[PDB]
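Q: One structure, pasted below without further comment.
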Amino acid sequence: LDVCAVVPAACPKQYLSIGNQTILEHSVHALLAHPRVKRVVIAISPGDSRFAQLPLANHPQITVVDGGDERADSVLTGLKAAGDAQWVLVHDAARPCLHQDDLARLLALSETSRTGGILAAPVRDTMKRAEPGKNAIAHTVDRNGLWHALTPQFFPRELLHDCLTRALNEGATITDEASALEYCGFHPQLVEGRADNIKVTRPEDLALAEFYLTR
Amino acid sequence: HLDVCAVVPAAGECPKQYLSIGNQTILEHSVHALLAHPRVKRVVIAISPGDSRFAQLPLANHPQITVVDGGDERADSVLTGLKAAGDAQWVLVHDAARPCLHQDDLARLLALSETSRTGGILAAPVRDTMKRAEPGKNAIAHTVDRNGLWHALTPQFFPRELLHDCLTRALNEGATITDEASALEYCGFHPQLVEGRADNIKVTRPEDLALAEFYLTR
Ligand SMILES: [Cl-]
Ligand SMILES: [Cl-]
Ligand SMILES: [Cl-]
Ligand SMILES: [Cl-]
Ligand SMILES: [Cl-]
């Protein structure tokens, strides 16, 4: 039942701090919380100097690898260092607000499924599609069965390995890990997660993450 | 010439618009965000026949608030509201449950009246990766392209004439109506997407309430 986590961490928002720790430390620590998660593999770009100065740089359950050209190389590098783990948990560096109950709910999949899946949250707003290249609404987009893709993303290590290898080599346009499976013809599951599992991308996200984390 | 009428559909177990943040209900917070703009000379609130929550708010007697009666759909309500709209050449229709509207977004939207013959809505680009589930199932069909994908927000700002007609023609014809702009779209019209802040949220859920309180304090 052993699980390796992989964080593609590769002035970056994961090195911003909420209180005690960086966003990167919150995210990582939320994964290490769950007992099935034995190690966390963190991809870091070789330019990155901030990582080495954090306590996580010498934590015994963390391994660092050189991040690659794209998200997907990093993750493949991470998989290759997951040792002997059979399932693999991919998590964004900048998602520090993960709860243990979505995480446990996601981890339940290694016994119910052969594909794996992702945390996600149903879409609530009414969605519009712009006229291509324009300022103007073309039509309303149907939101039933529309989901926000979140992370962690939880998969059989070898399946992940195979879908990523093929999409990188065929030069497919990859966004999340789930999209690499999709590209190879798989259909990973949507596990409903809390909507407060946000990615800190803009200045004001930081205030929000902090709000969410203290709640 | 530049005077604007605002319409707020307030119908359709506690209704969330009547949840409170500090002093006021959501509705009061929303309506007040409308009243602040110089151009918003009045707000017409559509309230349903048998509701005793409204008359108890400072709003049941504001000099710039007209009440009118609720309808069976959001669409009917607004149509009702436009009759109370006076001599306004443009109508601003806003959710009662969207209390966090900021002034700078509203002035960008109002500006359209100078520029558009269609009008437009506040919106926010989608920044997240979106998935479509297989129908009736809980697995990813595919990734939905977020390029040109936008959250629809309010207010929605339209010329009163065009708003009246497209809402009319869409109800008469049995169109699937979600928001005012979608009454326009069914009628073959293409209203502008005006970007506003993403903290313009809708209070529906229970956890929704504290996030709004946070955003209001900001
Ligand atoms: Cl927790
Ligand atoms: Cl949403
Ligand atoms: Cl003005
Ligand atoms: Cl403001
Ligand atoms: Cl989003």
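Note that chain A carries Swiss-Prot numbering, so the residues on display, from first to last, are 6-15, 25-229.
Placed from the backbone N, Cα and C atoms, the Cβ positions cover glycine too.
Checked Swiss-Prot, it gives:
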- A:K27 to A or S: Strong decrease in activity (MUTAGEN)
- A:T140 to I: Loss of activity (MUTAGEN)
- A:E191 to K: Loss of activity (MUTAGEN)
- A:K213 to S: Decrease in activity (MUTAGEN)
Q: Just to verify a number: CA distance, A:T140 (mutagenesis position) to A:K27 (mutagenesis position), in angstrom, no decimals.
A: 29
Q: How big is the Cα-to-Cα gap, in Å, between A:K27 (mutagenesis position) and A:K213 (mutagenesis position)?
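A: Answer for this pair: 9 Å between alpha carbons.
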Q: Can you name the mutagenesis positions among A:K27, A:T140, A:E191 whose Cβ is less than 8 Å from some Cβ in chain B?
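A: Listed in sequence order, the mutagenesis positions near chain B are A:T140.
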Q: Tell me which residues of the chain lie with their Cβ under 8 angstroms from that of A:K213 (mutagenesis position), as long as they are six or more apart in sequence?
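A: Same-chain residues close to A:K213 (mutagenesis position) (Cβ under 8 Å, separated by 6 or more) are A:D106, A:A108, A:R109, A:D219.
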Q: Please report the DSSP secondary structure of A:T140 (mutagenesis position), reduced to three states.
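A: A:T140 (mutagenesis position) sits in a strand per DSSP.
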Q: Count the other Cβ atoms sitting within 10 Å of the Cβ of A:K27 (mutagenesis position), across every protein chain shown.
A: 19
Q: Across all chains shown, how many C-beta atoms besides its own are within 10 angstroms of the C-beta of A:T140 (mutagenesis position)?
A: 20
Q: Do you have the Cα distance in Å for A:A15 and A:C25? The stretch of 9 residues between them isn't modelled.
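A: The separation between A:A15 and A:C25 at their Cα atoms is 12 Å.
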Q: Show which residues of the chain containing A:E191 (mutagenesis position), separated from it by at least 6 in sequence, have their CB under 8 Å from its CB.
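A: Long-range Cβ contacts: A:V89, A:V104, A:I132, A:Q167, A:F169, A:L174, A:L178.
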